Amino acid sequence: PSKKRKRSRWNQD
Amino acid sequence: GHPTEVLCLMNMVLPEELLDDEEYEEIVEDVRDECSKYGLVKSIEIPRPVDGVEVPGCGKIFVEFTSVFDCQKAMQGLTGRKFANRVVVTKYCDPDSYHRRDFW
């Protein structure tokens, strides 16, 4: 399972 | 609100994105691995207008959850975040409407 730690898809700032 | 069974994911998907094979696989995969962090997710229903086949209604997607327990602890942590540059609007959806894709 990939796509776990590379591009944050739940940021805010 | 009111827990039903499946989770809702709005304000995080555009029709200009759910039309590419790269963008699609990127959302379905990511959204899946993420949703599978608070509990168990049966499946995920994300419209994919064929060259603009399902554009009139496109823009809202979601995932079929197993229990409202994890569905609650999930949306409670997804609300206020940001898919990329816009606050994600997560809600609750009825498994029935989900099956028929009635979109609730």
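Residues 13-25, in that order, are what chain A shows, numbered as in Swiss-Prot.
Per the header of the entry, the method used was solution NMR.
Each residue, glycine too, has its Cβ placed from N, Cα and C.
Experimental mutagenesis is annotated in Swiss-Prot for A:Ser20 to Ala, with the remark: Strongly decreases interaction with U2AF2 and spliceosome assembly. Quoted from Swiss-Prot, the note on mutagenesis experiment A:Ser20 to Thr is: Decreases interaction with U2AF2. Annotation of the published mutagenesis A:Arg21 to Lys in Swiss-Prot: No effect; the original residue is retained in the structure shown. Under mutagenesis, Swiss-Prot gives A:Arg21 to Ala with this note: Decreases interaction with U2AF2 and spliceosome assembly. In Swiss-Prot, a published mutagenesis experiment is listed as A:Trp22 to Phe, annotated No effect. The note that Swiss-Prot attaches to the published mutagenesis A:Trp22 to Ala is: Abolishes interaction with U2AF2.
Taking the features listed in Swiss-Prot, we show where each one sits on the structure.
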| residue | record | CB count, 10 Å |
| --- | --- | --- |
| A:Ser20 | mutagenesis position | 10 |
| A:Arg21 | mutagenesis position | 18 |
| A:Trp22 | mutagenesis position | 15 |
Three-state secondary structure, which DSSP defines for A:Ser20 (mutagenesis position): coil
